[PDB]
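Participant: Pasting a structure below so you can have a look.
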Amino acid sequence: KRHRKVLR
Amino acid sequence: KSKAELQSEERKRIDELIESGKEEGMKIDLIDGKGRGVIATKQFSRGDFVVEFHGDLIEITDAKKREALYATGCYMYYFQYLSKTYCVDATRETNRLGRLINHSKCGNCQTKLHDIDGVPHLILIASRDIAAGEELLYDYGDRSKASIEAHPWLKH
Ligand SMILES: Nc1ncnc2c1ncn2[C@@H]1O[C@H](CSCC[C@H](N)C(=O)O)[C@@H](O)[C@H]1O
């Protein structure tokens, strides 16, 4: 249902 | 100017923008298929500060707690800093615009970690000239099979 944000 | 002098000047510009929280040259629009987005209302030049991704700076234990309760949209930005996981949690509705910016792997902003005297900030820098009227976009960076199955827009 959810996603995230990740610094790359 | 030397490399160091240019870096110093840029840092000063960024620090001062973080402090003022000044968010000029942008506005909210409804973008087909995305909900709200933020669009440029002036040209930005490659390398310009655009906006802070502004919210509640938290560590990993709290970020897990909060995400268990949210699971409400997705406004959490994880990053690594001094060997620990932090999150900028922008779930709470404010007038800050960084939190409303949508995703593209081939966007026009790049997120950078910006340290001010030991406090990490996530900032968006223009990765190319940005036209007036165009949507601001950066890579959210979640490439997980679980996320992309559910949110195929992460693929583009
Ligand atoms: N490229 C994209 N395509 C479709 N939806 C997107 C998108 N980028 C971001 N989003 C949407 O925006 C969410 C992150 S919060 C960003 C602002 C959001 N559009 C809002 O109206 O509040 C995602 O969970 C998804 O709902």
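Shown for chain B, in order and in Swiss-Prot numbering: 234-304, 309-393.
Placed from the backbone N, Cα and C atoms, the Cβ positions cover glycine too.
Sharing the feature lines straight out of Swiss-Prot:
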BINDING   B:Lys267, B:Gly268, B:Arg269, B:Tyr312, B:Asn339, B:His340  S-adenosyl-L-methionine binding site
MUTAGEN   B:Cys311 to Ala  Strongly reduces affinity for histone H4
MUTAGEN   B:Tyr375 to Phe  Alters methyltransferase activity, so that both monomethylation and dimethylation take place
MUTAGEN   B:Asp379 to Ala or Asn  Abolishes histone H4 binding and methyltransferase activity
MUTAGEN   B:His388 to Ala or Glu  Strongly reduces affinity for histone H4
MUTAGEN   B:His388 to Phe  Increases affinity for histone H4
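Thinking about packing and proximity, how do these listed features fit into the structure?
Facilitator: In the structure as shown, the Cβ atom of B:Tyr312 (S-adenosyl-L-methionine binding site) sits within 10 Å of 20 other Cβ atoms. In the three-state DSSP classification, B:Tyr312 (S-adenosyl-L-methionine binding site) falls within coil.
Cβ neighbour count for B:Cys311 (mutagenesis position) (all protein chains, 10 Å cutoff from its Cβ): 19.
According to DSSP, B:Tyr375 (mutagenesis position) sits within a strand segment.
Cβ neighbour count for B:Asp379 (mutagenesis position): 19 (other Cβ atoms within 10 Å of its Cβ, all protein chains included).
According to DSSP, B:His388 (mutagenesis position) is assigned to coil rather than to any helix or strand. Within 10 Å of the C-beta atom of B:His388 (mutagenesis position) sit 17 other C-beta atoms, taking all shown protein chains into account.
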Participant: Listed recorded positions are B:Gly268, B:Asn339, B:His340, B:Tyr375, B:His388; which sit with C-beta under 6 angstroms of ligand 1?
Facilitator: B:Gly268, B:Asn339, B:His340
Participant: If you pair up every Cα among B:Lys267, B:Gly268, B:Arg269, B:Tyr312, B:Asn339, B:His340, the residues annotated as binding S-adenosyl-L-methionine, what's the maximum separation in angstrom, rounded to an integer?
Facilitator: 14
Participant: Hey, of the binding-site residues listed (B:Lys267, B:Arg269, B:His340), which one tops the CB count within 10 A?
Facilitator: B:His340
